[PDB]
Each structure stands twice: as C-alpha cells, then as structure tokens.
Amino acid sequence: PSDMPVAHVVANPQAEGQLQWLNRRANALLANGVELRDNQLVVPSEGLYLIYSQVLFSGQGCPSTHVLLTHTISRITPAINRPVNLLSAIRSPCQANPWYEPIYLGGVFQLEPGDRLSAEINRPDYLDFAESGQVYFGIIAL
Amino acid sequence: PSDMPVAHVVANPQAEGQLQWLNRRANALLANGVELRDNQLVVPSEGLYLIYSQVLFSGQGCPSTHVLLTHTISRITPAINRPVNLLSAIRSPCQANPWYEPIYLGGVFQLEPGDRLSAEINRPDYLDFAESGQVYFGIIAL
Amino acid sequence: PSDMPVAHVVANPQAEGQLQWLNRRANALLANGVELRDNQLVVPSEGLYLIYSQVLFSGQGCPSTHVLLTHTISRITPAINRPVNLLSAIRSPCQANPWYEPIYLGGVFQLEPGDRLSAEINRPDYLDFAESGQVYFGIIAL
C-alpha cells in the first residue's frame, strides 16, 4: 500500500466462461480509494489517471475468416450511465496449429470522483489465461 | 483538478485522407503548457515524460502480401531540427476477408522545453478511425 | 532534471545473437538508484512502479506454422530468489514474404527494494533491432 489511488486487477482462471476481474496478489493491486464493484473500477478523487489493460486471445485453428477480437475501455460517469469508448482496439486473427492475438490499451484521462471504468471483450471464449500476466486491467492516479 | 503538463489528442474522422490530431473533444486533453502545433505536441518544461500512442489499421482483403504498416514517435529539438526515432513498430497484415491490425507505442523519456513530438504512420489510407478510442496520441509529465 | 528512480534501456544491434539491454544515453535512461546488472533492472526503494517493454520480431517467410513468439516480464524478490511472471504475451506469425510482429507489455506494480526485473523473449533470432525505438524496456517510480 502507498500514496495515490491505484488498481491492477487480473483475470479469473476458474471463471471459465466470462472475464472476471480479481484482486489477487503478486502484486495485483486495488487500494487508496479505488474499489472494484460490479466487475468495474471506481475512482476516488478528481484528477488525471493512467488507464491500461491487456487481454490475450487464443484459438485452435480458424473457423473461416469471419472472426474479430475486440477489447475496450469505457467510461461511465454518474450523471449518465452510458459506456463511452475511451480505449478500443480490434484484431482479425484468421484470414495442430494454435494462434495467439494479444491486445494492449493504454492512455491518460481526466476522471471525476464516482466514475466507473471497465474493460470488456466481445469474445470471452477465446480469452486465453493459461498463465499469470496474460490479461490484466489497471489504473493509477497521477 | 490538474497541475502537470498533459496531452491526449485523437484522430480526425472527417480528415479522411491524413492523420490529423485534434483536442476539442470531451474526454481528450491538451493543457498545462503543452500545445498542439503543426499537428505535433510541444513540451513546456524540462523533465521526464510518458509518451504513448495507438493506431488501428483496417483493410478489405489483401492485395498480395507486400504490405507493411508502421507507426512511429519521433522527436524534434528546436535547435537541432531533425526527427529522432523514439518509438517505432511495424506490422505485416498480409501473406472478402477483412483485417484489423492495431499498434501501440509507449515509453518514458527525458524532454527539454521547446521540444516537438509527433506520431506518424506510413499508410494513412489503411487508417481506421471508425469508432472512438481507436486512434490516439498522448503524453504526460512525471 | 527529475528525482524518482527511472530506467529506459534499449536493445543492442551488434549483440547479433541475444537480447542485451544498454543504457547509454540519449534517448534512453537509467538513473536515480535504478541500475542495470546481469542484463536486469534493479529497483532502489519500496513503492509502485510502472513497467513497460516492447520487442519487434521479423522474419523472411514462414517455415511451416509451428512458430510462437513470446515476450515476458518476470520479477525476483530477495527472499525467494525465483522468477515471477508479471507481464506476458504470445504471438503466432505463421498461419520469401517477410513479416513483422511487435509486442508491447505495460503495467503498474508494487516493488520492494532490492528487486530484480527483466524482460525476456523465447526466439532471440527474430528480435528486430535494425531501427531505433523498435526494442526497449523501462520502468518508472510513481
């Protein structure tokens, strides 16, 4: 534990089905006001924050070529409750023989106290996580 | 609600042709000394800065296989008027059937007041600033 | 000037064989306590750190399809002197036309004084340091 608000949650291996964020420990972090509610991060005070997140996709051979992987970081203010696209990226893996497609999103944003941030993916069934650090989501107060 | 120099500009949808950075946007930034001139960021004081940027490429089927996507972050010091390769990455999509190839660049650098930073791409025809959060460029003073 | 611990080492072109981190100056960093020993970064004090790294892979035509590129950032505490995956990602280039697959890893972690951090890759044969800004590794104290 230390100064400024901070969070660094990680995927859930046993949650084989969806993308659930957990407060584990190597240093998976979550303190100084920041809390995890409804699988989302909640900022404490007003200020500039650094938001980042990565997800790894994995597949055993392509179906056809109509496959698209997406990762996004939306911001939900308390006034409204809509998921405005802060950081978004897309990937088209296609076109034994496995395939892997990682995605990283990073950026600095001005956040207001009470805000709710989240990181979602469209195809949580390719979501790879057969190892520590292959998918995470975090933020820090600057 | 702020203090250190900071910038987080984004692509321009209507600039269908080139990569133009904009700031007059809700969750976008550009303040505390940092200004956007000639489509480039300009640092205020001397110090360590975090520079990041992402771009998303999109295509509708490959031409052949001789296609290379590149994203770079160069530095230009006032006196020495010359681009310095700070962050660079390359991608080869190729080898009906669309393709999405994102690229993220991040790093911490010591900058001198008056410096001019920029983020460029070689094939602005493959640029895909479709939805929000897809293509951006920012920096922050640590 | 600045005063928190910081490091931003880069690949070694002439080290044609392995991934060697170098710190001369500039446009890379390594100061304020942080040192580079045994090709690894060593933290000075206890606190939250931002760790990032990127590597670029390059190839001249695929062998078959059984090729996997990996980049990882392991930790090593004073107590248990063994690695600890902090950030890991994988990529599969294959599904004489060349190819380019970059990988970026970023995250915030709580580090204890005396810790040793490193960034490794499984196939240092494609590790592409032909240009500047293509392969780097750094950290900063928040």
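FYI, residue positions are counted from 1 along the chain as it appears here.
For all residues, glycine too, the Cβ spot is worked out from N, Cα and C.
For the mutagenesis of A:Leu22 to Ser (Swiss-Prot position 105), Swiss-Prot gives this note: Low activity. The structure shown keeps the original residue. For the recorded site, A:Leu22 (mutagenesis position), the DSSP three-state label reads strand.
All protein chains shown were included, and the count of other CB atoms within 10 Å of the CB of A:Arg25 (mutagenesis position) stands at 10. A:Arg25 to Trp (Swiss-Prot position 108) appears in Swiss-Prot as a mutagenesis experiment; the accompanying note says: Biologically inactive.
Swiss-Prot gives this note for the published mutagenesis A:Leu29 to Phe (Swiss-Prot position 112): Biologically inactive. According to DSSP, A:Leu29 (mutagenesis position) sits within a strand segment.
Secondary structure at A:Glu131 (mutagenesis position), taken from DSSP and collapsed to helix, strand or coil, is coil. A mutagenesis experiment is reported in Swiss-Prot for this position, A:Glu131 to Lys (Swiss-Prot position 222), and the note states: Biologically inactive.
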List the same-chain residues at least 6 positions away in sequence whose Cβ sits under 8 Å from the Cβ of A:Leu29 (mutagenesis position), in sequence order, or say none. A:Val6, A:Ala7, A:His8, A:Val9, A:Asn23, A:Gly138
Cα-Cα span in Å, A:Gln95 to A:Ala96, with 8 residues unmodelled: 17
How many Å separate the Cα atoms of A:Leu22 (mutagenesis position) and A:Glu131 (mutagenesis position)? 15
Could you tally the C-beta atoms, other than its own, that fall within 10 angstroms of the C-beta of A:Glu131 (mutagenesis position)? 15
Listed mutagenesis positions (A:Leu22, A:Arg25, A:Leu29, A:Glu131) that sit near chain C [CB under 8 A]: A:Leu29, A:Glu131
